[PDB]
Structures are given as structure tokens and as C-alpha cells.
Amino acid sequence: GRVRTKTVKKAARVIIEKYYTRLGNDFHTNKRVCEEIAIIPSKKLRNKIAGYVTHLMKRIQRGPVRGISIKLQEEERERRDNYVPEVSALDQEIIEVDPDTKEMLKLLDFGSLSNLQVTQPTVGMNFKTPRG
Amino acid sequence: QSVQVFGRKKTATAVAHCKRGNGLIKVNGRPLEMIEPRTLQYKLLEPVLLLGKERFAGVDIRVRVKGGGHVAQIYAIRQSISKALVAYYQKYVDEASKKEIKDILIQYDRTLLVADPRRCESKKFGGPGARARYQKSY
Amino acid sequence: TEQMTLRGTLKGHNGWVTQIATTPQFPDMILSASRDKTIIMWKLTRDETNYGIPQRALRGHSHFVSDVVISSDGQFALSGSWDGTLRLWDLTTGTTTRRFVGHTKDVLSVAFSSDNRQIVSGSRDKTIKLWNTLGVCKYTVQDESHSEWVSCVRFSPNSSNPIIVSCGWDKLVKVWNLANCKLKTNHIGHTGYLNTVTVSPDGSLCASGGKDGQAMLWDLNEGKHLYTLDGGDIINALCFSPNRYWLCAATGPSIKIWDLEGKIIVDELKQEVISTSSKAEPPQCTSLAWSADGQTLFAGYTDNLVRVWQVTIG
Amino acid sequence: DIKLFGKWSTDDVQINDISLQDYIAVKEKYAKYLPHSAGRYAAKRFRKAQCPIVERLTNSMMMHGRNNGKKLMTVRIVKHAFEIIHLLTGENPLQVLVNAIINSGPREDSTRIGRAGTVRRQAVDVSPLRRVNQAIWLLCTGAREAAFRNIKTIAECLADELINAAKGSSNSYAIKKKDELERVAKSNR
Amino acid sequence: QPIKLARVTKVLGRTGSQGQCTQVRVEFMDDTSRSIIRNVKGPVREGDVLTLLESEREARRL
Amino acid sequence: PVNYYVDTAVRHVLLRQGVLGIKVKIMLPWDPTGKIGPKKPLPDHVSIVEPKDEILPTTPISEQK
RNA sequence: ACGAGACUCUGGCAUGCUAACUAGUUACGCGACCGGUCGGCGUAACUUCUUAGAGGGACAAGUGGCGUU
């Protein structure tokens, strides 16, 4: 019977979305940083919040959080979003193209490009799932 | 100032003041093995053959007891003796055989170092006792 | 140079450690204030059955002692706990002698006078106290102080006049000469909350650092910049070598040791037993220091152990 | 130091439990001397396994309204006839105690199953814990009801019930109730 | 009826009209090459040795 | 806190066939405490404070007092 | 938003601090056989006990496992 009430969960949310920059990782320091950043009018409550906040910081140090996204996470993601491979995945020497799309390209007169290579279609038209 | 970590079983508290001595132990102006019901005689005997007489030959221990019940006074006297021995023999001489004796204590009975937390439960109205309610008329 | 490696660790702890005071005058005497509400002392037995166990442990604390520092004499200890007080243990009769409390909140880090007469203590109420056994009031910081928590305060352990630095979570540092204790220099520039600064025993320079990971030295008597220490975030340890020209900091769980000779790496440290499904980081180190002789490195951890690092013998 | 009471050797004891000893531990430091340490293990799942058989049987024989709470007399009454089986068998009474206990647990129980069918229920094997607890309780019930208005004297009858169950002859209350229950269940398969 | 023994692998569920039985997967140590699912009774442990009388008497499922 | 947020008064008004008995209850205002409402913040609501804006350091800027 | 919860008190919490012989507090030749029990007596012991105002501690944060992880 240790399900967290919306009050303590929401306190953790507002603390990590408004005063995250001042919190520390240690629980025994966490209730102290909790009482420094906001006011907890009780003790059991502040250990509740400190324990959950330790849980959130452990979760973020593990990796992503599905429901939580802050400006700091936004900038760290845009730091991690810029992965550019040395070779583009699109620039390739030979790419396969069916005769029909060769005709489509030739209708625009771009069939002269050398990177296209014919791939013959499948033997039959076995492309539908059986009915039943 | 002082620890005097005492011992409590239920509401019965016994404290063992231990200091430099000959190793003999007194319980409430009385040596040990003359308890009136003499059914829990071995219960008070427990520590001496648990840890050994070679550790009980250099410390005078005085035990004071107060709290209701025959058995409740016991389980605290021996706890008080044990914890006073731990305290005195730790604060002065050595820590290795301290670990040895406290480990022996733990493997025999964890209660000898740490007290029983659980106590009586208050009674609520509408019944004879705490949880039991009166008979419903039908 | 030293190859700073670990042979075997010893357990028997019930909480993290906060400060380790190794004295050079006594060959085996050392204080350690641990936030498990205790102080402990080990004697260097140097045995293989046990690498050294304490001979006496003292428990009289009301909360998690933040910092400790030795006086001139070893029969007395001064410790400042997380309840915000100061207490003087005696090692002879096994009972306390003096209890200096004037604050309301925790004294985050204690420091001692060069001449064994001043008690300094900085609490979370943005108040620093600094009094004497004699009774002549020296200072209590009341007005136009730090706007937020002050996490530490240290001396300048030189033969000249001490100067104190006050660092806190509010990103700004202050420097006061204890001879007057008047506002002379407030230093700005950090990118995070300050927790652990380190002053050389000379009183001319002082490295300032904390959780930011962007450490800049703030001189005590001049107040300029010397170096830009950078690395991983969340750093809570810095210390030089009084007997040599090294320096080391505990950046997160890992430890980074460099030279004050050339600031280059001597030996990268990495120890872990490989496990299949273990999603927790290795044990975390909070504090760093030297041995009483300098041949061994003390590393206080948050995992209920102080690691002693020796030479590989070969 | 490592034996029960300083008289009952615990070193050369019998195996006697193949794997039921996980329930009952009287062959190591997990074996306390006296059958009294207060009822402190009845606060979590399976802490009963830690508890010695002696204490559990001493606690059990204190029921039926006439034995509500009074326990020191129960300890006296078990130590008596503990000595009786001890001196009649000449060796450590543990083997005979365990034999009596394990001969009394009902091998199978007819539990009522089905939506509304009470004419056929299921004969299922009984768990070792339930088996031993029911065996102890039912033999203590037999001992008590052989003590009210009965020429036999309590604190001596249980010795003969113990030795009889250890041997297994049908004169005992516990094994005969177990066998009648077993035959009822066999009818029910 | 001779009695054979089984060992618990993983607790599956609790069943009963009022709740008295535990369905659990068991393995035979004497055979060591096969595992079945037994609806044993009482407070069964994780790994405790179970005294079954037959290998073909099974009760209702769900 | 619900112990100290109630005020009550009682009165009656007269019709000939019967009396209309008027109980008046009022909830007390926490915000206008007037030293009666608890000075302490509401227990459940972690009373948070607005953060303070400042310049993020890029180049060291030092002031002398 | 009310309710649940948090919240208040209550046994666990003086293993450190607020300190009265009127309830208890090892030291202090007597009484007892000649050196160990009287609660009738004496460091005004600078309160560990049961007498209590502050402060502290525990949070599913530690580990392992299950869970659409």
C-alpha cells in the first residue's frame, strides 16, 4: 500500500519543473533541499517528497522519462539529437528501381541517371492475404 | 553524558549498571538462579552459557527491575545484561572480539541486543477489548 | 609519482562519512566524522587477516555530523552535527566536556583556528558564527550576507594572518579577513551551487568549486583567476598535497587526480566486477585526502567505506 | 554450548526430515533451548518455519476455554512427559517426538469443490505446515478430552500418545482421527 | 500408494471455491527430465518439496 | 486544520403554524488569517516560491565592495 | 474542488540537548559476618533510566526478482 498520492507526485513535478536546478541526489540532503526550495508544512510529507524526488533523479540518470520533459531535457536532447553520420544513408551508388518507376522517371526525362538499376518484378501477383 | 542503554520487554524495564568488577552479577539485590516460579530459570541462564564465563569474570553488574508480570520482567533482564556488557566491553578494550561476541549474540537471539518494539493496544469503546466488539443483539 | 591502486577494502560501517582528519603528529591517531551520527578512529595495524579495524568508536551525535577538524591536542575532539551544534568529545573519561551551540539550523562545514582558539560554523540560515573559548566576541555575520545557503567556510592555514572564504549554494563567494571581518571582496562566476572549496596552507590562493563542475580559483588576499577546472558535473571534493605538488577531486563517483606540477594524468583508475544485468553505478566517492605520510590516498565514499589506496608493490 | 539445554545433544541428531526440515529447524543454531520466547514470530508469512516445534506444541496445548492464557503450566506440563518419553526411550527425545508428529498429519484432505455439488469433493494432498499444525492441535485436543472426568491424569497421557503415534498403533486419538479422515477422503476420490 | 516428491519452479496462481489451493509448476528430482503443473494445497513455498501420492490425479482447472 | 474553520450561530423566525429554525454556519478564511487563521502554509500544498532571474555566467565579472 | 491521503495525537524516538530528594539516579570509614544483600542514613551527584520542550530517524531511497518493465 505504497501508492503515491497526487499531492506528493504533483509536488515532485512542480519541484523538478520549477526548482530542479537546486536539488541534489541524496535523500538525506533531499529533504533539506526540499525545505530550502519550497515549504513542506510537515515532516512525513517532506520525506515523502524527498523519496519520490530521489526516485525521479534515479530514473533520469537511468535514462528517458516518458511523461516528463523540461527545458534542460530539451537542450540535452537537442545536443543528443544532432547525430550526423559521415556518409548519408541516401547517397548510394546503386539503388534498385522497378521498370514501371523507370517509365515514370523517363516521363520526366531523368532516366539518363546511372544510379538506377533494374530489378525485375516478382514471379506472380501473390500479394493479397487469403480471405476467410 | 551516559548511554546506559537498559533493556525493555513489554512494559517491564530492567537496567544493568556495569562497571569494573570481579565478574559476578546481581539482579535486584539478589543473585540470579533463585527465581520463584523457577520455570524460566534457563531463560536467565541463557547469556552465561551463550557467551562463556571467560568474559563474565571482570565486570560487576547490578540489575534493577520494574514492570508488571512474571515473564515480562524476564526477556529484559538478560537483554539489559547483554547490552551493558556490549557497551562497557566496547568503549574501552577492543573491537574485533567485540564483533565476535555480538555476532554470537545475533545468531542466538537478536532480541538480546535490540528490544521488542511491539506493545499493548488501546481499547476502543463498543466492546470488551481493543478489537473485539460487543455481541450484536438479534 | 605513485601508482595509486587498491588491494583490498574493509567493511564494518553503518553510514557514509563526511570528514576525515588525519594528523601528522600522531602516527596512528585519526578522526573521522561520519553522517551515520558517529565519530571513529582507526589504528593502522597493517595485517592480512584484517587490513585494520577501529579500536574505539564514539556515538553521541544528534544528527549527521557535517565536518570535523582536530585541535592541537588529540585527547579532545570537536564535531559539528546536522542538528546545528558543536560538541567536544573527550577520549579519556568517555564523556563530553563542552557543547557550543548558537545557531538554529545545521552547520554545513566547520573549520578551526590556526591557534586553537576560534570556533567557526556556517549554517543554512545565511549566518556564520565565529567565537572563542575566551568569550571576546569575534564575529557573527548578520547583514548583507549570502542571499542563500552557505555550504562551507574554511581558514587559510598559513603562519600569517588567516583569511576566511565563505561559499554557498547561491553561486557567489565572499572573502573576509578575520582580523576585521569587514566586506572587502565578493566573487562571482560559478555556474552551480558551491559545496567544497579548498585553500592551500599559504593564504594567497583558494580553489572554489562545487556541483557546477566549473571550478575557478578565488585568491584569499587578491581575488583573481588562476585556472578553469572542468569535467563531469556534481563535484564535491578538492584537495592539494601539502607535502608535494599534486591535486585531486572527486567528480561524481569517479576520481580525477592531476599534478600541480604540470596538470597531467598519472594513472587512470577504473575498477568493477563485470556483471550481466547490473544497472547501478559503481560506489560513489564524496571526499578525497592524503595519508599522514603522503604515500597513500584516502578516499571517503558515500557507500559506508573509506578506500585506502596504496602502491601496487611492483 | 551448542546443544539443547546443555543436555540434549544437537550435533549427532537424526536427519529424519529429508526436506521437511525446512519447515522445522532443530538441528543448528536456529534451535533455541526453552519452549518460550514469546509469540513474536506470528507477524509475517512463513516465520513459523523459524519457530521450533517444541514452542509451537507448548503454545497449542493452551486452549479449550479452560486453558485461555495460562502458559507456564503448559510449559511445566510439556517438560513433564518430555522427561517421560526421554527416559523411556533412553536417547534424545527428538526422534520420537518427530515420529509422533509426522505420523499424525492427515495425508490428504477432502476439500469441498464444485459450484453447488456437495456430494463429491476433491481429495488433495495437504501442505506440510497445515499437516503438522493440525496434527499438533488435534492430538492436544485428544489429550485434553482424555483429561476431563477421565481416570487418566494430564501431563502423563501425552507421553503415551506421543510414543503410540511414534509407533503408530491405533489406540491414539491423533492417528485414529487422521486415519478416519483419510478413509473418508479415499471414499471421496 | 507410494509417495513421490516434487519441487516448485515458479508460483502460477491461487485457486479454490473460497480459495484453498495453489496452482504451481513442479519438477521431479527423480526424473529430472520433465515438468508438470500441480494444484497443491496449503501454504506452499517457493521450492519446497511436495509429497504427491499419484502422478495422474489432477483436480479442476480454473 | 478542519478543527478551526467553522463558525456557528442560531436563531428562529416565527410562523403561526410552526417556527423556522435557522442555523447559520460559515467556513473561516485561511487567507485573511488576522493571526487566527494558521500562519503556517496549508499542509498538503507545498507552498513554492517563484525563482529569481539572473545572468548565466559566461565571462568572469568581479565587483569590489 | 470536497472526499481518500497528507494532517493531529498515541507504543516504538535522550542512545545526543531543556535538569527539582517529593517520586530515582553506581562514588562517600559506619551497620554484616572479618570483602558481599536494608528502600534508614552522607560529595549539595551537575539527570541513562519510567518526570519531558526542542531536535533527530524510514523513504519502497538499498539489493534481487516480477510487471506491456
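Residue numbering in chain F adheres to Swiss-Prot, whereby the residues present occupy positions 163-227 in order.
According to its header, this structure was worked out by electron microscopy, 2.9 Å.
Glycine is no exception: its Cβ is also placed from the backbone N, Cα and C atoms.
One mutagenesis experiment named in Swiss-Prot is F:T195 to A, and its note says No effect on phosphorylation by PRKCD. Just so you know, the Cβ of F:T195 (mutagenesis position) picks up 12 other Cβ atoms within 10 Å once every protein chain is counted.
Swiss-Prot documents F:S209 to A as a published mutagenesis change and attaches the note Reduced phosphorylation by IKKB. Every protein chain considered, the tally of other Cβ atoms within 10 Å of the Cβ of F:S209 (mutagenesis position) stands at 11. In the three-state DSSP classification, F:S209 (mutagenesis position) falls within a strand.
The DSSP secondary structure for F:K214 (mutagenesis position) is coil. Experimental mutagenesis at this site is recorded by Swiss-Prot as F:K214 to R, annotated: No effect on sumoylation. Abolishes sumoylation; when associated with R-18 and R-230. Abolished ubiquitination by RNF10 in response to ribosome stalling and deubiquitination by USP10.
F:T221 to A appears in Swiss-Prot as a published mutagenesis result, with the remark: No effect on phosphorylation by MAPK. Significantly reduces phosphorylation by CDK1 and nuclear accumulation. Greatly reduced phosphorylation by PRKCD. Abolishes phosphorylation by PRKCD; when associated with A-6. Counting only same-chain residues at least 6 apart in sequence, none has a Cβ under 8 Å from the Cβ of F:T221 (mutagenesis position).
Quoted from Swiss-Prot, the note attached to the mutagenesis of F:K227 to R states: Does not affect ubiquitination in response to ribosome stalling. Under DSSP, F:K227 (mutagenesis position) is assigned to coil, being neither helix nor strand in the three-state scheme. Under 8 Å, Cβ to Cβ, and six or more positions away along its own chain, F:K227 (mutagenesis position) finds no residue.
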Check each of F:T195, F:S209, F:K214, F:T221, F:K227 (the mutagenesis positions) against chain A and write down, in sequence order, those whose C-beta lies under 8 A from a C-beta there; write 'none' if there are none.
F:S209
Does DSSP give F:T195 (mutagenesis position) helix, strand or coil?
coil
Do me a favour and check the Cα-Cα span between F:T195 (mutagenesis position) and F:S209 (mutagenesis position); whole Å is fine.
16
Under 8 Å between C-beta atoms and at least six apart in sequence, can you list the same-chain neighbours of F:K214 (mutagenesis position), or say none if there are none?
none
